[PDB]
Structure formats: structure tokens, C-alpha cells
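Colleague: Below are the C-alpha cells for one structure; questions will follow.
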Amino acid sequence: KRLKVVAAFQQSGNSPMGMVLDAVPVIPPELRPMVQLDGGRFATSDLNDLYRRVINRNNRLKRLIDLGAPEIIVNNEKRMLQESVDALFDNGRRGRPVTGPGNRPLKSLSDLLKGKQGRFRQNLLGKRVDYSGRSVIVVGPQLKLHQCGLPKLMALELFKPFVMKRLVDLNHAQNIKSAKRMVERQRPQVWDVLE
Amino acid sequence: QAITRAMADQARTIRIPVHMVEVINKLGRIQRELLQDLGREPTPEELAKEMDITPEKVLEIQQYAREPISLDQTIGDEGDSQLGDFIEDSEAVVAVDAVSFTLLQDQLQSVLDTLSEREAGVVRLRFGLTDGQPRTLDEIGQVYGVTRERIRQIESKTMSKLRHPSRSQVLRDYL
Amino acid sequence: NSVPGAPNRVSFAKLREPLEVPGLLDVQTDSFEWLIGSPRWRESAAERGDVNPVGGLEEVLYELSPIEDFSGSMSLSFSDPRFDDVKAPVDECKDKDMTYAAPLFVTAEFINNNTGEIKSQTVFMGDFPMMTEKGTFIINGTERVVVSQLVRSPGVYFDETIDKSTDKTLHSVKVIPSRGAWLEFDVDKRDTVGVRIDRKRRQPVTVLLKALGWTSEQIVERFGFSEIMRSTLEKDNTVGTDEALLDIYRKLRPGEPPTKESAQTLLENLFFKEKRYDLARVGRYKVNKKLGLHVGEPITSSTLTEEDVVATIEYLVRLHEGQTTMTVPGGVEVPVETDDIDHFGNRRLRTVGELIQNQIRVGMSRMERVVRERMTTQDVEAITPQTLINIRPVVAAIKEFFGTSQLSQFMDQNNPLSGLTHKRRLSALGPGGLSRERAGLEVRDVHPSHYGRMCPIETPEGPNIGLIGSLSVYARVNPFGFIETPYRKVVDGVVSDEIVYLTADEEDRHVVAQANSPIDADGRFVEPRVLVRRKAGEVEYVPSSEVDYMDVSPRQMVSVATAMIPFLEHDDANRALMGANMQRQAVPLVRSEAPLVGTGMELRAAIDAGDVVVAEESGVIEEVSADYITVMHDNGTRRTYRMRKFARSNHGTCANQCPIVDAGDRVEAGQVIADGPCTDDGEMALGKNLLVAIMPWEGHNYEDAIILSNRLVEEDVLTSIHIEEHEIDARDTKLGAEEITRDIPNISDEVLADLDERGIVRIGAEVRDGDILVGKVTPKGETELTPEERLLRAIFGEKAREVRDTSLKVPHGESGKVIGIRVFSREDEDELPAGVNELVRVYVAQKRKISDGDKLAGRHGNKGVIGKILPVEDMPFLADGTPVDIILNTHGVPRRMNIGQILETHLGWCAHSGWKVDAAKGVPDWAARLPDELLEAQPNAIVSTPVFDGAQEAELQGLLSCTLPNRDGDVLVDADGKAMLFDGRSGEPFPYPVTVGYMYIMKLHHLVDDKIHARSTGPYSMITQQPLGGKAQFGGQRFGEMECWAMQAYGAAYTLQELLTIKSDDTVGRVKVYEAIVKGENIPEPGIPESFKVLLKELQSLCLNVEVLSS
Amino acid sequence: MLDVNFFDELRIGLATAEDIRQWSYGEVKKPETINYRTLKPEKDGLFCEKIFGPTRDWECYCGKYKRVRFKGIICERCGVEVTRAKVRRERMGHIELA
Ligand SMILES: [Zn+2]
């Protein structure tokens, strides 16, 4: 079991120094957005809170080291730094999870890549797609096997650019903006080109 | 002192200076002390009377003290989705107005090419279309060997011919 | 009957009910009465436990007081919880969005034991929300309803387990008290015992009994017969009380050196102190009953005691010996058996009183902490209770409970039955409950104790199946939290009228009889063997003389939503379940015709739902109008009931109230005055009576599909008024102020015709999807003014229009007329939220007709969408020429096992056409047991059928035999129910007769208008560029990995890549594709998804060097 | 590495501190996110524009350059490299641990 990792660290040209960590990266801000909602309320991805905790602990440890403090306080600060990086990389893996407001575990980096709600099986494997709709089904016994019914409004919404071009070409609308206005108003000429 | 200072400038996701976190704390304490003595929520005008300051500032500080919320807390009564799934990305390109802008640029190029080339270049560099910067008249004179009054006159000719309904109707529609 | 305005509902019921159904809202009103301690509840306990009449608030205050300091020379106490009048009546608090609440007052006694002074200060506790007559709270205008919760009652629970190694039996216990540390006593795999204290797996009983001041002689005297515990005590290996105390300290508080006194006080503070271990008043009595400790003593000292521990030891060890009865020294004898955790004698019911009590208890705990902090920091005699008190945590706790809590949820009100069933509903999820993931298969099952207490049919079909249910119709909540049902007691085969109430545990020691037994009016069952329910839920035969109880009535095991299903006993449990669930989600039509065939529960359900006007005091009617009714009471004074017209329900339905009285009639107290949304003459009416043919017609009614005639569309038989509200607020901003004004930039005039100069739509004006509603203009600030914009304004002379027109517009896919506009603003001196200064809300209503895709269903489990609405010509019609209205398939009813609705169809046809039984030469054999006044029935006569005692097959067949015609001489249906009918398409008669008759159908709240959605290019999310989801947002269907499997299996690669990259994610791909399709150009090559780049950056941020190599 | 959907292999390995500081475009050293009043990000904060690029397209902190013609030039005042605005999704930060 030990050789399983020792041989990997041997034959591969990577130093095991990477096991311990002394310089922690910071995700791009747009991946941890801070956005003002309608009403002045602000939202954050809980990553800003963990990064703030890391920054606070690191700065306080710097102050303790530079000032000169008894080794108990320095050890406590180093332990807090270790636990803060712990919470950042994987919250709740060790000890009780770091909790914010509302008494809920915070979403660390690991929790953003795990399970159904993780990125892998929620955004990468299957995505919400455009040019799609959904509606109730009704038996179509008069249809042919290769045919299927479609609501007029749903068909209009789906084929919006298609009818846009096909009607601005037939001079019903002078420009694309007029075509959009006709489509949104649902002018009678729209239905013929839609069909 | 150390604990209060740290809680002031370190305990907030949106950091607030101590000089006015002080007045948030005092506003809260006075409002909750007067609420029990009066029996009702203290109107911000009365709170301002206790402040010896304008009420509008009281509403401003009240809306400043509000802390941010979490994007990932489950929003429903049943746990199925997070808040961040329901926030629209404003910075994203509309993908409809882009094609509209391109076709508007095409229409502008056609209209300008319909006009005389000197006028087209004059207005193009006057409003900085082909380059990043619009230019003043003296630049137009230095690039066309004319006085600035002549450029004013040709600009007058440009928007005079541009008021022609042939262009006016074909371009005004694009809005 | 017994209702002053009850319509004449003839009934097929054989036996009579000794008691009427109680007010089905009594589990919400009575619990709140206990909470407050109203005089009604005060006298209620006067003959039901007057030994200690105390309310919930009184109990909490008494438990809290007295609170003192570390010195004990100064303290504070609370008493006299007095309420006050409500701030505003219900409707105005529903209007301007304020909580229906009243101030709370209590008296505080400040004592100073050092010298002695008194300070009785009447402190304002806060603003306590109140419960309305309907049993619903109002929070911020919205109407919220709290539901009771099912939890394990704190106490003692022995259980049995098989080791599955040598088949040795093992017995474990879990004394699970609320707010305390668990104790798990059991017999281990080997002979000794395990005494797990707070999850620490060491130290058998030897150290515990020794730690209680005993030694080896006590444990050897108490236990000489139990060789297991004898072996254990021999394996003590420890001598010394202090040694046992320190050994406990090892596995109870490690990390701190022990001392001689620390462990001794630690044990008391952990178990025998009522601050860290207090099984509630329910728990102490449960323990006493389980162990026979105290049988005639008042309830006090909620903390667990030592004799309780020794009795637990004795009970467990005797259970391991297989003993039957244990007699504790100093108590009565108790039989020894394992305790079931799902038996309703061990599952309590936390009603609204208990939940609000717990939240108030948390608030008072915070209160005690803060007052304990403050009473010392201030000098004596300079301190007053007002400054000792800071009521903020109490109101914070009540606001925390009422909002953003999943046990007090938004009222489900789209018809009276949904409101009735939302309250009086038993839930199991929430704080202290079990989640659906935490829920096993055993809990979801129906326990034999569910009978009469909780309905076994009414439960949602989704993931929450079995977790949440509904209360029975006769069920009662004991003042103790346990559930309880009434039952008549039979003595020596004599049935008494005396009604006594039994809980789940009291039923085992008795034998209850069958609900519908052959009673001879003398109390004696004609046969000795009678269907009875035994102790363990077993059903068996038994002679009559030894039974001692009987059901009060049939339909006692069933709820109120399922008691409205006619011919229930002829239906499968699953279909009855779904029918009961669809009864909850019918829509209020515009006429609400009463059903021909139903059950007597409809009248009571409509009456006590609270939404039908009931004359509180008898008297003549002074005057009647649509808006109001003025009724003159006998004692001179009058009363005006203000009718509520066209009010939007929580689900956007109609709630009109039409009076059904005249200007000169006399009304008695309790008679229905006006009808609600889904009521006719004060009785429930959730649908319409439609003629039904059960033939499969040309495939348009294939696979549960249902076809309708155009008469329903033309006659407005099934049409619903739907109302929506659109809030919009103008608020202060650093840019300035947003104005509700008509100065809207770059808008035409034909769309400005229907706005007032105030800037909002004229009342009574038609709008549709995309039309502007309120003109709200915001300062745009600044941006990059395009040069092209400058040339644009230079061509027409258009102003810069310095403001942004983010006005409110009708969202996609709705229309209708506007009903009302409500506007609030700061200069109107209103209580607007801090930040907003105008807020206008507009009500738009449309008369939604019935179309394809709308779901229609019966109350027997049959459902289906409208396959087509074909004209009146193409409908099979009888020889009289009346076209059928609704046609359903025949291939669903026999397979799905819902034959009850066919019987309902036949009974409905009999009730519609009318009947008379020829009583010339005596009554026929089938009608001998049929009651009088049921042998004659005029056309369109309403009937009734109790769910489990209704019309039998023979009676219905006889009724079908004689079905006298209405106007002409034409017996359309034959004796067997089927009838000839003429095709409307080809014209020739159908070869064989088919069943026809009147069926009660209802329109469900799953209309296709609110269910159709489509998008081409909407908005996108922030982190990943995937489009959002839902109907409020523009949406976009989720193409999950399961569909990715199908597309990969098809071998279609280009389609999959299209659906992934450009159609969803690749931003440049999206815009380029849109440009290409608009320009009529070829769609370009898909790019790289943005979510993959997001994942790469995320993985990089996790200290993982991930680089993609070209070569 | 140019992201043209021409890939032959994807590799993952332990990241040393030299790589972590190589990815970063600066060292975030202040726990400051957004100015409570100006509604702007701060210097060396978690949202610093100098480290992570400009929030608005083609503008520095004080708006010295608000024009397209400035491409790829890092301003001398705040060091915000005037460029396109989605670099906030691409660039990266790092913290030097005590
Ligand atoms: Zn700058």
C-alpha cells in the first residue's frame, strides 16, 4: 500500500513538496460573483467568506510573528490558519463544518465538484439548452407516424430567427427590428411565413 | 478596544469604517431602547430627532447596515435548487442586439457611401467611427488641407443632406 | 340533517350515528386557546384536568421564573400574561400587509433578597400574532397555515434484535428525552451489558450503579436472579465510588483532569438537573406509565430520577430473561414487552401550541441569558425590570418561526376543501422530524394504530408518500399531545350511547367491534361471531359477550377529503388515494353546481371551512345586496355581513361570494347565508354534473384521454376566473428617484391610450403579453453613447432621453382585463419598507375557458387531459336527442380497478331522471331495507351515499329497473344500465348499447395556459453561461445526462455537440449562430464550452496543475 | 493552450508554489471586497481590478482611459491593464502564507 504511492512519486518527475502548501491560489472573481439584487440586497457565493477568513488569519499571523508573541499564541494562530485552509479546500471534512448565517454548511471548493449538484454531473454532462420548449401532450390519432402536432405559439417562439429572416426577405418588415416587433406583437402576416 | 475595533473592520463582508459603524450601533441601540418605552417601532423622523441630524441620513445609514446574502442557500421550502440559479447575467451579450448593431453598421456604411466621399470621411472621423477617437476640426483640416470653417460648412452640408427623408425613413426605423 | 338551511339530501344510510362530526377545525382553534389561555379553554380544562389549569404562556413563564444572580440576593420573576385587543381587523391587515397580531403584556416582580424591595412593572412583551376564526395566521398580508408535526414522544423504548451469528436475542433501550443526553442500555454480543452514555462505547453497568452511592452489596441484592448482570457485576474490576466517578469522567469529559467532587456534581448536572436534561411533561408521564413509578401523583420534577434508572435496568434485564411482568419495589406491576416506535401510543402530535411554545421557550432562554448577564453588571437599587428586559429576542424568535420555516407554510387555498385539508394535516418533516432521505420504508407504512386517528388513504403520491397525512374525521387531540378517537362501549352485549375516548395504547387492552354491525336496537349482535380488532391489530371472530367497544360510526378511519368520495368501498386503495388528492386541487368555477350523488360530509365540510357566510345570530333579513347583507336580529340590533367579491386566492383563483337569501326571509343561527367559491346552497360543489358515455370513441379518448362537447365551452359549464397580481416598486437610488410617470421614452401612442396621466393602466382595460402596465422610469446614469446613436439623433432630432425605461410589462403568455389597482407611497404616510417610496400592485383577471390539455378528473381516481373538444353534431346522442357531454375510455376502468365510479354513474342517472318504486302489492324484496322517502324521487333529485354504508348493488339495480321518464314516454336506459345511442358522425345507430349516466367531473388546477413554455434566446446564469430554468425566468429545458445517453446511443454526434456547446454554452458560438441563421448563412463550427473553462479554473484553484497539451 | 478545440491530451498533477505564483496576476493581501459607498472594488482586495482586470470594459480605476484605442497598455496610476472585461473570469490571484 505504501509502495503504491511511493513508486508514483518516484517514477513521475514531481517533487512531493506539493504535499505541503505555502502559497494558496485565488479563484477568479467572476467565478465567485458579488451581485446586487433588485432591492439593494447583495449576494455572494460563500467563497468570499472563506477567502476573507484565510486573509484575516494570515494577516494576524503576520502581525503576531513580526511583533513577537509567546509561542502558544503563535501556535494557536498557525492552527487557525491550517483549519481555515482546511475549510476553504474542503468544508466539513475534518471536524464540524464552518458555518455562516442561517446555520448551514458553507460550500467549499470540494463541495462544488461532488455529487449530483456538483459541476461534473450538473453543468458539464447535462446542460440547459436554448431553442427548446415543453407542453402537455394530447393524443393525435389523425396524425401520420412521422408527424407530430405543435402549438402555434410554441412554434413561433422556437422558430423566431427563422421566421424573422423569412419575413424580412419577403418585405413584410423593412428591417430586423421591425420583424422582431411584428413577431412579439404577433401580426397576422407572421403566421403564414411561420407555416 | 481591540475586540471592538476588530469586529468593526473585520466582521463584515462589506467592510465599513468604524467612524460610522459607531452610528449604526448607536442607531440600533436607541431605536430598540425607545421601542419598548413607546410600544411601537420608532419612525425614522423621531429617530432623527434623537440623532440631531436629518432623517434622510437615517434612511441612508439604515440601508447601509444591510449585510449581503448567500448565493448558495436553498431558496425553496423543499431542497432542490440554490439562489444563484435564478440570477440573470447582465453582462452577457444579448445575441439579438449584436446582430442588430451589425446590420445598423451595414446600413450606416451604405448611407455614408451613398453620400460624397469627402463628406463621408469628414463625418466618419468627426464621430470616430473607423478609429477609436473622434477628432476636432483642425485635424480634419490638416488631413484634408482646408480651414476649419470649410469643415464646419461641409458638416452643415452633411446633416442637411442627411435630413433627406430617403435616408431619414430608412434609418429612423432602426430604433 | 340538524342544519337550519340544509338542502334535502336523502340518504341510503342504514344505521344512525350517535354523535355528529365535531368541528373539523378544533385541532387548530383549541390548541391556540390552550396557548393563550382564553376563558373558553379555561372552562374546557375545568372538567378535563382542572387539577392544574395552566396555559402554554403561563407554563413557560412559570418555568422561567424565578431568575436570580450568582449571589441569590437579587432576582426577577414573571407572572400574569395578559393580552390586548388586535391592532386591526383581518381584512385591513390582509390589505396593507401587516401581521394580524396583538400586544402582549406581562407583570414582572423584581425582588432583592438582600434588603427587600418590590417593583411590579407591566412590561410590553411584544407583538404576538393571533389566530383567526378560520385557524389561519396572517403574516405580512399573506395567509399562512401551520401544520401539526408527528415526532417520537420522549420516554423509554425497549427493543429486540437478532445477532444473526448464534441467533441469540438481544434487548436494547434508548431513553430519548428532549433536550438531554441519551442513555443506551443493552445486552452486548457477549454476556455482559452495554451502558452507552452520550455515545461512548465502554463501561458496563458496574460503574453506573456504583456511581449512584451504592456498592457491590446493593447490586448483588437487587440482581441475584439475573445471571447476566451477576456475571457483569463479577466483571466489575473496579472498587471505589471515586474510582467509578473518575472512570466515568474519562468517558464523559476527557481533556480535563478529574477531581473528587467534579464527577459527582457532573453526573447530577448531566442527568438529574432539569437544565441540561429535562424530558418534557409528556416524557415524565410516559416513563411513569411505562414503569409504573407514580400512578396517582401530580406532574412535577420533569428531570429524570434515580429510581427511573433502576427501574429501566430491572425492566431491561427482566426482558432479556423473557419475563412477562415486572413489579418495581414501590410501584404497580407492568407487563414487559418491546416498544414499537410507529405505534400511535408512542408518536405524539406537536400542534400549533407546542411549536409556538418551543419557539417562545427559545426566546425566553435567550431572555434569561441576557437578563442574567445584565443583573450583575449594574449596581443594586439602580436597576429596574424595564432595563433588565430587552424584548428583541422574543419577537425575533416568533418572526423566525412564522417565516422561513417549513412547518408553517403558505396556505393551499384554491377551493374550500384544500383549505380544510391543509389544516388538520399531520406532517413528519422539519425540526425534530425526519427528512425524506432520513425516512425508511417502515415509517411510510400504515400502522394498525392509524385506524380512527390518521386516515390511511389521504397522502400525497410524490416522494412524501406516507410521511405526511391528514387527520381523521372523528379524531381528537388529548390535552397531552397524544391522539385520541371516540368509541361506544358495549357491556354484556348491550350497546350504550355513552361515548368514551381512547388513545392508541388504550385500545390494545380492549376489543373494539365492527362499525357496521347487525345491531338490533337492544345492543345484541344477532350472530355471536363479530369482526373485531384485537390487541395487536389482528382481525378475528369472537363471541359477542366478551367484546367491550365498538366504532362510533362508519367512515371513522377516513379523513374529510376521502369521506366525500361516493362508493369508496368499491375502489382500490391507490385510486381512492389519487382521487382524494385531486379533490384538493379542483378549481372554483363560475356557477358551482351541487353534485347529484355525494356524501353527507359535503355540507359540513363546506360549512366549517369558514368561507361561507353563516348567520351567527338568528333573525329576519333587513336587506340583501351583492356587496353586503343586513340582518335584523330578534333583539332589536342588526348586523351587516360585508360580502367579499372577486378576491384573489393564494393560487390565483376566484373567491366570489353570492348571497342565497331574499330580502324578507328568516334565517336561524347557524344557517348558511352566502356561498363561497365552490359551494351551492352551502354544500361543497367542486365540479359539474356531466352526462357520460363510456364508449371508446375513434381514438380521441385513447390512453385516459377524455373528449368533450362544445356545449361545455358555449354554455360556460367549465370555465374559471383567474386573477394575477403584479407588484412593482419605485425606490430611492444614488441616481436619484424612479418616477411612476407617463414620461416613457420612445413609445408609440396606440399603446399609450389605456394609461392615465398618473402613469398606470385604466381600470377595466384589456392588456396582453408585452403590454405596459405601470410607467416607471429610472435615471439611466451614463454609458457608452454609440457614435451611431449620435448620427441617429442627428437624422430625426431625437433627444438623448437621459433615463432608462425599465417599466413593468405583462410577462409572456397571459392577458385579460384589470380588476384593481392598489398604490402606496411615503407621502401617503404609509408603512412602506425603508428604501422604496412608491409601490403599486395591479390585478389582472381573465375568464379562462376550457381547452385542449386542461386536466379533468372524477373523484374516483380517473384522470386525463382533454383530447379534443368536438362540436355538438359529432356526439353520440340517445333516442331523445340529447348529446352526451363527456366521453371517457372503457379500457381504463377494469384494469385500473375503479369500478366505483360506474356505480356512481348509474346512481347519478337514476337521481337525474327520477324514479319511483311501485308500492302497490307491498314493497319489493330489495327495497325492504331501503328507507322510506327513498321509494320516490322527482327528476333532478339529489341523493347521498355514506362511503362505507351506502347503496348496495341490489338496491341500485332495483332503482335502475324503475327510472320514470321526464317529459316523453321514453325509458332510455334498460334494466342493466346500458342504453342505445345514435352516432353523430355517420348517423347510423351503434351496434351495441353502452352505459350512460350523470357523472360528477371537476377541472383541476393544471391548465395548459400555465403549462406551455418555449424560448429561443433568453438570459443566462452568472458563473456558467447556461440558460436559467423555470417559468418566471425565460427558462430553457434541462438536457440531462440521461438524454445524453440516448443521443450517444443513437450515434448522433453532431446533434449532441450542437445541443451542448453552441445551443447552451459557447457564448461566441451563440452569437455567431444567431447572426448566421438571421443572415441566412451556414451555421459555423461549434467552439469550446465555457463551463469546461470554468471547471479548469476551479480545479486550478484547488492546487491541481491542470494544463491541456496541443501535442 | 490556445483553446481552439485542437487537443491531444489533458494532464493533471501536483502544483508547487512556483506554479501557484506563476498563475497569479498579483498577490491579494487585504480582506476587502467592495467599498460600502462607492460600490467599487478595492486595491489588493479579493476583487481588486489591478490583479483580476477591469470590471468595466476598457477603463482603469480613475478612468484615465475610456477608449477602445487603448489596448494592452497597463496604466501607470493603478496598474489596471486596460482590456476586455471578461478577464475577470480568466485571471487568478494568490496568497502568500505566513
Ligand atoms: Zn485605472
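Per Swiss-Prot, chain C residues shown: 30-1140, in order.
Each residue, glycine too, has its Cβ placed from N, Cα and C.
As annotated in Swiss-Prot:
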- C:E138 to R: Weakens interaction with TRCF and CarD (MUTAGEN)
- C:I147 to A: Weakens interaction with TRCF and CarD (MUTAGEN)
- C:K148 to A: Does not affect association with TRCF, but weakens interaction with CarD (MUTAGEN)
- C:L436 to P: In strain: vr2; rifampicin-resistant (VARIANT)
- C:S437 to T: In strain: vr3; rifampicin-resistant (VARIANT)
- C:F439 to V: In strain: RJ37; rifampicin-resistant (VARIANT)
- C:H451 to L: In strain: SP28; rifampicin-resistant (VARIANT)
- C:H451 to N: In strain: vr6; rifampicin-resistant (VARIANT)
- C:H451 to Q: In strain: vr1; rifampicin-resistant (VARIANT)
- C:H451 to R: In strain: vr7; rifampicin-resistant (VARIANT)
- C:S456 to Q: In strain: vr9; rifampicin-resistant (VARIANT)
- C:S456 to W: In strain: vr10; rifampicin-resistant (VARIANT)
- C:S456 to L: In strain: vr11 and RJ37; rifampicin-resistant (VARIANT)
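Structural setting of the listed features?
Modeller: Annotation for C:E138 (mutagenesis position): same-chain Cβ neighbours under 8 Å, separated by at least 6 residues, are C:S94, C:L105, C:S106, C:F107, C:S108, C:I147, C:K148, C:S149.
Counting every protein chain shown, the Cβ of C:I147 (mutagenesis position) has 8 other Cβ atoms within 10 Å. According to DSSP, C:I147 (mutagenesis position) sits in a coil region rather than a helix or strand.
Taking the Cβ of C:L436 (variant position) as centre and 10 Å as the limit, one finds 19 other Cβ atoms among all the protein chains shown.
For the recorded site, C:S437 (variant position), the DSSP three-state label reads strand. Counting every protein chain shown, the number of other Cβ atoms lying within 10 Å of the Cβ of C:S437 (variant position) is 19.
Taking Cβ-Cβ distances under 8 Å and a sequence separation of 6 or more, the neighbours of C:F439 (variant position) in its chain are C:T171, C:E172, C:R173, C:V174, C:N679.
When secondary structure is read from DSSP and collapsed to three states, C:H451 (variant position) falls in the helix class. Within 10 Å of the Cβ of C:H451 (variant position) there are 20 other Cβ atoms, across all protein chains.
The secondary structure of C:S456 (variant position), as reduced to three states from DSSP, is extended strand. Within 10 Å of the C-beta of C:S456 (variant position) we count 20 further C-beta atoms, all protein chains included.
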Colleague: Based on DSSP, name the secondary structure state of C:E138 (mutagenesis position): helix, strand or coil.
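Modeller: The residue in question, C:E138 (mutagenesis position), is strand (DSSP, three-state).
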Colleague: Can you name the recorded positions among C:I147, C:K148, C:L436, C:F439, C:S456 whose Cβ is less than 8 Å from some Cβ in chain A?
Modeller: none
Colleague: Just to verify a number: CA distance, C:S456 (variant position) to C:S437 (variant position), in angstrom, no decimals.
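Modeller: Rounded to a whole number, the Cα-Cα distance is 11 Å.
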Colleague: Rounded to an integer, what is the Cα-Cα distance in Å between C:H451 (variant position) and C:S437 (variant position)?
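Modeller: C:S437 (variant position) has its Cα 11 Å from the Cα of C:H451 (variant position).
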Colleague: Which number gives the other C-beta atoms within 10 angstroms of the C-beta of C:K148 (mutagenesis position), all protein chains shown included?
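Modeller: A 10 Å sphere around the Cβ of C:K148 (mutagenesis position) contains 15 other Cβ atoms.
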